[PDB]
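Peer 1: A single structure is presented below for examination.
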Amino acid sequence: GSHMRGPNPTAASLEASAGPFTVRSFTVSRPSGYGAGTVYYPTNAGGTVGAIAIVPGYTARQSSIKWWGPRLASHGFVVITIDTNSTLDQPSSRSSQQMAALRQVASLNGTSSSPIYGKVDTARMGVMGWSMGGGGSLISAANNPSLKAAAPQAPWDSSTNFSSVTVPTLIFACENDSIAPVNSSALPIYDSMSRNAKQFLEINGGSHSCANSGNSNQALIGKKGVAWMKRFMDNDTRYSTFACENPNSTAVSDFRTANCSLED
């Protein structure tokens, strides 16, 4: 049940700005169930790839999360970054919209005129997002346990009980977050998940925007995002160490992981 794409990874290849694949992108013409989207895809992945939908936070737009599009897509994923129907949509709505974005990627996969016709394995999907869009990604995972992976950043949700989530979940947290403080948001959410493979990666001295476009830790955060998606969406055990390891980075102020084997 593995779906391996690309060459055997190294720390260097995963820390680099781009993976091996050429990336192209397009705006979605008639978004269905969300405000706007950009689709990033590899032109040449050598097989179908999984799809990942990424949602910004309250007031925010695609620009905040855009860096993930090329970063992931270059490693062999189809990535859709969205704007929400309103910038003031709440976590539940962001989750519906995220899923709508995945549905619409599946639609384009079956549309002969689309640049992503036949490129997507619609059975292998993941979710990411910032703040309320991170809470939305956790809600998506709770409500859709067939998702293969979740990797929210600086998550915000008025509930921290995600105990039903069985989807492999990487929580990026920002140490000095004053919007969704770690000790009331990201850590309780992480500790609530008792049934899954999971990880907690807190970025040293990070503000609430520490994993957004233009951040100073794209080597480390990009490595870990891509590794987690590869291990869990692709069942690619070449990535078990990169996904599950303490990355031994001075950029990391707190590292925790459970049910995450280093074994390949």
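Residue numbers in this text run from 1 along the chain shown.
Header entry for method reads X-ray crystallography, 1.4 Å.
Just so it is clear, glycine is given a Cβ too, placed from its N, Cα and C backbone atoms.
Heads up, here are the entries from Swiss-Prot:
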- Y58 to A (Swiss-Prot position 87): Displays increased enzymatic activity on PET bottle. Displays decreased enzymatic activity on PET film and on BHET (MUTAGEN)
- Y58, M132, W156: poly(ethylene terephthalate) binding site (BINDING)
- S64 to M (Swiss-Prot position 93): Increases activity towards 1-naphthyl butyrate (MUTAGEN)
- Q90 to A (Swiss-Prot position 119): Displays decreased enzymatic activity on PET bottle and on BHET (MUTAGEN)
- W130 to A (Swiss-Prot position 159): Displays decreased enzymatic activity on PET film and on BHET (MUTAGEN)
- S131: active site, nucleophile (ACT_SITE)
- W156 to A (Swiss-Prot position 185): Exhibits highly impaired PET degradation capacity relative to wild-type PETase. Also displays decreased enzymatic activity on BHET (MUTAGEN)
- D177 to A (Swiss-Prot position 206): Loss of enzymatic activity on PET bottle and on BHET (MUTAGEN)
- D177: active site, charge relay system (ACT_SITE)
- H208: active site, charge relay system (ACT_SITE)
- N212 to F (Swiss-Prot position 241): Increases activity towards 1-naphthyl butyrate (MUTAGEN)
- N212 to A (Swiss-Prot position 241): Displays decreased enzymatic activity on PET film and on BHET (MUTAGEN)
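Looking at the shown structure, can you explain where the listed features end up?
Peer 2: Over all protein chains present, the Cβ of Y58 (mutagenesis position) has 18 other Cβ atoms lying within 10 Å.
In the three-state DSSP reading, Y58 (mutagenesis position) counts as coil.
Long-range Cβ proximity for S64 (mutagenesis position), meaning a same-chain Cβ under 8 A and a gap of 6 or more residues, is found for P56, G57, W130, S209, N212, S213. DSSP gives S64 (mutagenesis position) a helix state.
Classification of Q90 (mutagenesis position) by DSSP places it in coil, neither helical nor stranded.
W130 (mutagenesis position) counts 30 other C-beta atoms within 10 Å of its own C-beta, drawing on all protein chains shown.
Around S131 (active site, nucleophile), the same-chain residues six or more apart in sequence whose CB sits under 8 Å from its CB are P56, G57, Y58, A60, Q153, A154, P155, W156, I179, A180, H208, listed in sequence order.
Every protein chain considered, the tally of other Cβ atoms within 10 Å of the Cβ of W156 (mutagenesis position) stands at 25. A coil conformation is recorded for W156 (mutagenesis position) in the three-state DSSP classification, outside any helix or strand.
Under DSSP, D177 (mutagenesis position) is assigned to coil, being neither helix nor strand in the three-state scheme. Under a cutoff of 8 A between CB atoms, and with a sequence separation of 6+ in the same chain, the neighbours of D177 (mutagenesis position) are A154, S185, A186, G206, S207, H208, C210.
Look at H208 (active site, charge relay system): DSSP puts it in coil.
Here the Cβ of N212 (mutagenesis position) has 23 other Cβ atoms within 10 Å, regardless of which shown protein chain they belong to.
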Peer 1: Could you tell me the C-alpha distance between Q90 (mutagenesis position) and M132 (poly(ethylene terephthalate) binding site) in angstrom, no decimals?
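Peer 2: That separation, Cα to Cα, works out to 7 Å.
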Peer 1: Based on the record's binding annotation for poly(ethylene terephthalate) (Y58, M132, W156), what whole-number value in Å is the widest Cα to Cα distance?
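Peer 2: So the binding residues stretch over 10 Å, Cα to Cα.
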Peer 1: Just to confirm: which same-chain residues, 6+ apart in sequence, have a Cβ under 8 Å from the Cβ of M132 (poly(ethylene terephthalate) binding site)?
Peer 2: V55, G57, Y58, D89, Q90, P91, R94, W156, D157
